[PDB]
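Just below is one structure, and these are the notes that go with it.
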Amino acid sequence: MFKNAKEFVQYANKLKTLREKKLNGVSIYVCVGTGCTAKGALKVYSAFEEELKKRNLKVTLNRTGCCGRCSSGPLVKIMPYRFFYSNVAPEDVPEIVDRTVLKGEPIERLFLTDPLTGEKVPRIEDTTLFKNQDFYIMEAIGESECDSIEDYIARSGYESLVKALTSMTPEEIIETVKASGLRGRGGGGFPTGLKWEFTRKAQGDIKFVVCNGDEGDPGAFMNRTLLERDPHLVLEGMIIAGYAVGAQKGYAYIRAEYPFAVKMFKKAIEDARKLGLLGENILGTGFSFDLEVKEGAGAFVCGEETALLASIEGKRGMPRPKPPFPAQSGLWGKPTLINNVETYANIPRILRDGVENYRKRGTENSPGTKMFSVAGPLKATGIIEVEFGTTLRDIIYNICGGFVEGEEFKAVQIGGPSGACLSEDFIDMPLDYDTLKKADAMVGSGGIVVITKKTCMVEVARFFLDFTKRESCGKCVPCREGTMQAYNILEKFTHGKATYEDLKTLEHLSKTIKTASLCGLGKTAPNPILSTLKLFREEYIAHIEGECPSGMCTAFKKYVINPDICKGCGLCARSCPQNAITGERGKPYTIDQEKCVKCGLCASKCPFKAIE
Amino acid sequence: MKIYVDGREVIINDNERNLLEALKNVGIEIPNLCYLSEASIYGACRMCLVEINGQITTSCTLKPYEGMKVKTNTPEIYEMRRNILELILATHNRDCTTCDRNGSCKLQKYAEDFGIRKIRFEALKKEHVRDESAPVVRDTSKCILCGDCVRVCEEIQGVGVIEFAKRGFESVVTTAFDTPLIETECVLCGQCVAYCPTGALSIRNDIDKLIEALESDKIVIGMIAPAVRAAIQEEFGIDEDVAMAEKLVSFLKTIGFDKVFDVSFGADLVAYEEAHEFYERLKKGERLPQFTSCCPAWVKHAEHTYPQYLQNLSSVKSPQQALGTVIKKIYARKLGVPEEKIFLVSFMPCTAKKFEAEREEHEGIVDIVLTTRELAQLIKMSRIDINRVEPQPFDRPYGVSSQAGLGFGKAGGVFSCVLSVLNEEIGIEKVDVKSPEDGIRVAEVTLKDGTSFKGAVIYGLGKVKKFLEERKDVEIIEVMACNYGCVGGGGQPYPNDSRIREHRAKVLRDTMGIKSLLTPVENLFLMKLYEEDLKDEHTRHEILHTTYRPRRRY
Amino acid sequence: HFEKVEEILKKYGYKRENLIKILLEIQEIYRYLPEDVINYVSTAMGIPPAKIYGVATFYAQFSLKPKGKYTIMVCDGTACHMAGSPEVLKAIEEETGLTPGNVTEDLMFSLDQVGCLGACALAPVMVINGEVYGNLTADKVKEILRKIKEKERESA
Ligand SMILES: Cc1cc2nc3c(=O)[nH]c(=O)nc-3n(C[C@H](O)[C@H](O)[C@H](O)COP(=O)(O)O)c2cc1C
Ligand code: SF4
Ligand code: SF4
Ligand code: SF4
Ligand code: SF4
Ligand code: SF4
Ligand code: SF4
Ligand code: SF4
Ligand code: FES
Ligand code: FES
Ligand code: FES
Ligand SMILES: [Zn+2]
């Protein structure tokens, strides 16, 4: 494990035997990932620990990562008898202990309900949702230890790194990555192999490998989940890339507002350093490599390559004109390799399998699976993994269970502010990098959010432009001022003060921002406006007319006094700036909005008879 | 290297950084707001759009290639350029009448040319910063965030007191925590003002005080700096001349100045006292190396950065303060007038002199400091054709100086005048001038009676840190905050670039060449002043010497 | 006077390229970035205060004002926004009278908008000093804020 592959083999086999013993033995696996902690996963873990110690019961309690059912409360998995208890509570922990750890009798009510049939399925592995998904990166669901390199090693982890270090030269690694057809998961979709070619070919004995932990979306959390559930896979991909491109130092860029991901990655780095996988020599191959967790102070623009490099150096995350590309001059002017977390995670899997095996999943020009975070009012939400041929309808209904009682599909956002808005037309289309490019869309960083009829597309565009103008770095005129002006126009739209001149101004300003912005943030800033206009123009026209097709724009929301709900006290005469009381005295009254300016002064003196 | 621009053959230079510069060199201008000064960088404005291979991209960030076809003016490019200018103007504080760049503003000229007659966007409210605590005035509402001032203050001046803050629409150039500029480590060199392309950074205008003083019943006395006479002709669009100072004297007499003196007389005085002080220090080997104190920006910088060297600083005050103190404490007595009835005006090329005149150690001597631009404004306001004014000499007894004393206006002048004084007092066997780098010169000097020494001339604040870190053998160091010395001062005519400053130095050298006197001792008026009112070291210290105290924030 | 700031800097060795981490740790010590601390860090690390100020005002995690005894983080992600996050913001405004990124004169409460918290199943979401409050409407958030106010009124 230190300086020879044979010793590593014995260590791994011993850990594998321990893992087999633990699988046979009774073990508790609590999902402590984000989404389950917000629902009380830590308290459930503490409840298990206190009850186990109180009863003095060799049952192993292990923290695991996300299992893809974040919407189903905290998740607990009993190992010898996989049950996948859901919506667990700390008040029922003793029942779980007594009735399952020892007796083994399933607790039916704590089971996962499948929305299609509404039946408590004993296990997720034999559930329609699990069957529909295609797991290649998401491995050892519910039965993986996040804060331990021992479980990762027992799961055949780091074998790809060892064989690559000892067997395959860096050129063979890069050629295999090229042939695998792996395309950048960060959104760009560029072939990873060509980028590795560029980084390796760059002249210089000092190079760097940088991992970008950012989601590229203020509504996505799949990269964070992948970091939190298996940081060692990402670390292995990073080390393999470092050897491939001849890099000596590595930087993982995780936001400082992701405490669990940062702590888990720091722990993984420390462990790997304790086991000799990181240091001044690994397997005696002579390859030196170290990793540092650079905590991001928080800036959406720092997801840009040049801005990311600037932030790594302690400066403002300001991008710069691309030439020279970071592959030739990045960190401190040195050749730097920058890839997404998912891209690195796909590396050890590619090494373990072959080119052809990897190409079996996905399409011809987009092999492999893709992780997605699905949100919105929906039966099943959370992290999912599917091949690059699955339609949005398939994800929305077969994998996420469809909409919840009282909602139905209107649109969907697939990349966040830089993504696109897809109407009911585009959901019967396989998600492929090539196909979406000529459909005026993109795969995106992995985020998906459904839009129901109770949503206003104008407000969606306003929200995205609000975010974009808050996130602009301010360097270049088009982004810095155009995003602010477009946001102001959209604000006018949502308040019923917009005219057709505003529509034309918005269209032309959007084109200018798209074409003139320096970096990707501004180039994709008008994407929501352009997509919404292309597919939801009638909504904008209606807003100009003076009415919102949905009811969420608070600007209009007429205030009406219910005659059946009015006590008829007759105090509303002269009580209004408009004096449009016109209320019968001694009986219920009626209010007229012919002169009202919609100020919000109707709920002052009434028995809740005014609705805002 | 042939390229097709709009469908015609154009030959550009072989080695070219970007298409925009190549087209500029071959005489084709592309509208942009990035090239604004010598400290400018490309990438921000995004107005240099060109269409190559059916795609629109900035020409400033485009490598040319053989046979390349570029369209520079297309309906799409027109629309986007107008949109970008409209975006800039929407949130710009458009009050050109009261702006210092009025008439020399690229933004104003583009607004005129593009035909922007109505603001199609909205002037969304910003949290603008307006500061007037210092002779350098800040108004971020006119800022276009080009960043030239930041680069100047950090890379060229080595202070770095102004930086980009916040992000997005609220991006702003300012001091830390929006501190008033007078309370920061700013040296008030005015180089950021010399480089700013808008009125965002300007100089405090004090013409109203001068007019009020000339209106009253007190004696207004003026004194003109050496470097003012070498640059003021730039505002009037005329060739240089050596009679400029005398034409200025005639004009000042016309607008009602009782006396006009030459600050070069103060420079001779300062050089005399400085040379004696430095020689005494060499003899005793005490407080070395000696630092010149005639640059107030360098004095403030030392007080902020090198509190340990404040004793090494020369005790002699700058020519402005020395001459003003003589005028107030000796001449006023001679003229039979109370000291409070004299209004001493100082005409300087420097913004830091405005700060120096207000220092608690110099409080009251100089009443107002006006810069070259303020004097040019006075002349232009009068509408008097300065090219036809008959010149007349300066008033006695401070109207003449040695050529070296007049040389104070360009870098290395004070050290040269000190060397001339020493040569005439002892004699210099030889001098070996070297050029370690761009703005540094080191001279090895040997006296007749042994005791050689090394002196250094550093112009451009920021070159000081490395020089003082990496050298310990120089005995006297001459620091000028501005590049080329005072001919490139912050109060000088705009634009203020390297070729302008070189031409100004050439004009000053020509004006030196016609001066008959060679050394301060040859100045009979200076010697008369010494023998009459500056005999003993007591009055000499009281009139010609000042003290320095450290500066720090807490 | 600033012993812990020296501890942090010497742990990071005054390295300029460690400025972000230095500022983050100093902030978690002080709850924010005081001007005096920034000036001292400037003199110690050899960087003008303007550069540090620009870096600090560029990133969202840093704050130039003190955080209240109870910090309120409202998620403005896509899902939480479409769920009714603006209603939560309006309720907090009407109850505490403060806009996001501001603090009361008494420093009792402080609001901040944040991106997705990875808990989109609870949209709209809000976190108060580490406790996630999910599935929030105007009434519920007014209720929580009020009850905090009463709890603080009972132990004063
Ligand atoms: C505003 C903006 C934000 C971005 N955010 C991310 C991100 O969070 N993660 C990411 O991998 N790429 C992000 N990118 C794309 C990067 O510039 C770059 O293409 C990517 O890190 C390369 O990774 P890949 O080769 O695996 O695709 C962002 C780009 C822009 C313009
Ligand atoms: S497009 Fe926006 S984020 Fe990108 S450089 Fe320009 S201002 Fe900065
Ligand atoms: S004040 Fe309200 S409750 Fe009373 S009569 Fe008028 S509408 Fe009815
Ligand atoms: S909302 Fe205001 S203006 Fe309209 S009727 Fe009520 S009180 Fe009058
Ligand atoms: S900087 Fe001054 S002159 Fe130029 S456009 Fe603005 S107000 Fe007018
Ligand atoms: S006057 Fe000089 S020191 Fe002050 S901000 Fe301008 S360039 Fe910097
Ligand atoms: S103050 Fe002047 S030089 Fe500085 S960024 Fe603004 S416009 Fe440019
Ligand atoms: S070099 Fe001359 S103009 Fe520049 S700051 Fe010093 S005294 Fe003023
Ligand atoms: S974090 Fe628990 S199921 Fe995803
Ligand atoms: S000249 Fe300004 S971006 Fe090209
Ligand atoms: S969008 Fe609010 S928790 Fe994800
Ligand atoms: Zn609407």
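By Swiss-Prot numbering, chain C shows 4-159, in order.
From the backbone N, Cα and C atoms, a Cβ is placed for every residue, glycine too.
Residues annotated as [2Fe-2S] cluster binding site in Swiss-Prot, with similarity to another entry given as evidence: C:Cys78, C:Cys83, C:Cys119, C:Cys123. Sequence-distant neighbours of C:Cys78 ([2Fe-2S] cluster binding site) (same chain, 6+ apart, CB under 8 A from its CB) are C:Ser88, C:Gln116, C:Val117, C:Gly118, C:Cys119, C:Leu120, C:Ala122, C:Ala126, C:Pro127, C:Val128, C:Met129, C:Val130. Secondary structure at C:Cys78 ([2Fe-2S] cluster binding site), taken from DSSP and collapsed to helix, strand or coil, is strand.
All protein chains included, C:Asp79 (mutagenesis position) registers 25 other Cβ atoms within 10 Å of its own Cβ. Per Swiss-Prot, mutagenesis C:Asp79 to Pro is noted as: Increase (30 mV) in the redox potential.
Over all protein chains present, the Cβ of C:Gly80 (mutagenesis position) has 31 other Cβ atoms lying within 10 Å. Under its mutagenesis entries, Swiss-Prot includes C:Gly80 to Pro with the note: Large decrease (149 mV) in the redox potential. Causes a change to a [4Fe-4S] cluster protein.
Quoted from Swiss-Prot for the published mutagenesis C:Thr81 to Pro: Small increase (11 mV) in the redox potential. Under 8 Å, Cβ to Cβ, and six or more positions away along its own chain, C:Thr81 (mutagenesis position) finds C:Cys119.
Experimental mutagenesis is annotated in Swiss-Prot for C:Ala82 to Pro, with the remark: Decrease (46 mV) in the redox potential. Sequence-distant neighbours of C:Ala82 (mutagenesis position) (same chain, 6+ residues apart, CB-CB distance under 8 A): C:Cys119, C:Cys123, C:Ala126.
In Swiss-Prot, the entry for mutagenesis C:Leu120 to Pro states: Large decrease (65 mV) in the redox potential. The structure shown retains the original residue. Of all Cβ atoms in the shown protein chains, 26 besides its own fall within 10 Å of the Cβ of C:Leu120 (mutagenesis position).
Listed in sequence order, there are no same-chain residues at least 6 apart in sequence whose CB falls under 8 Å from the CB of C:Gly121 (mutagenesis position). According to Swiss-Prot, the mutagenesis experiment C:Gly121 to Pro carries the following note: Decrease (22 mV) in the redox potential.
According to its DSSP assignment, C:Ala122 (mutagenesis position) is coil. Quoted from Swiss-Prot, the note attached to the mutagenesis of C:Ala122 to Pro states: Large decrease (132 mV) in the redox potential.
Quoted from Swiss-Prot, the note attached to the mutagenesis of C:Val128 to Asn states: Large increase (85 mV) in the redox potential.
What Swiss-Prot says about the mutagenesis result for C:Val128 to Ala, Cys, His or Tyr is this: Small increase (about 2-14 mV) in the redox potential. The local packing around C:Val128 (mutagenesis position), expressed as other Cβ atoms within 10 Å of its Cβ over all shown chains, amounts to 28.
One entry in Swiss-Prot concerns the mutagenesis experiment C:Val128 to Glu, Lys, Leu or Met. Its note says: Decrease (about 37-50 mV) in the redox potential.
Annotation of the mutagenesis experiment C:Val128 to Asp, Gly, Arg, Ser, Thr or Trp in Swiss-Prot: Increase (about 23-33 mV) in the redox potential.
Reduced to three states, the DSSP call for C:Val128 (mutagenesis position) is coil. Among the mutagenesis results in Swiss-Prot, C:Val128 to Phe, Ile, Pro or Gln has the note: Small decrease (about 4-20 mV) in the redox potential. The residue drawn here is the original one.
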Assigned conformation of C:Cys83 ([2Fe-2S] cluster binding site) - DSSP reduced to three states: helix
Position of peak Cβ density within 10 Å, selected from the binding-site residues C:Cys119, C:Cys123: C:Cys123
Cβ neighbours of C:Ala122 (mutagenesis position) where a neighbour is any other Cβ within 10 Å: 24
Under 8 Å by Cβ from C:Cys83 ([2Fe-2S] cluster binding site), counting only residues of that chain that are 6 or more apart: C:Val77, C:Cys119, C:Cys123, C:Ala126, C:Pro127, C:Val128
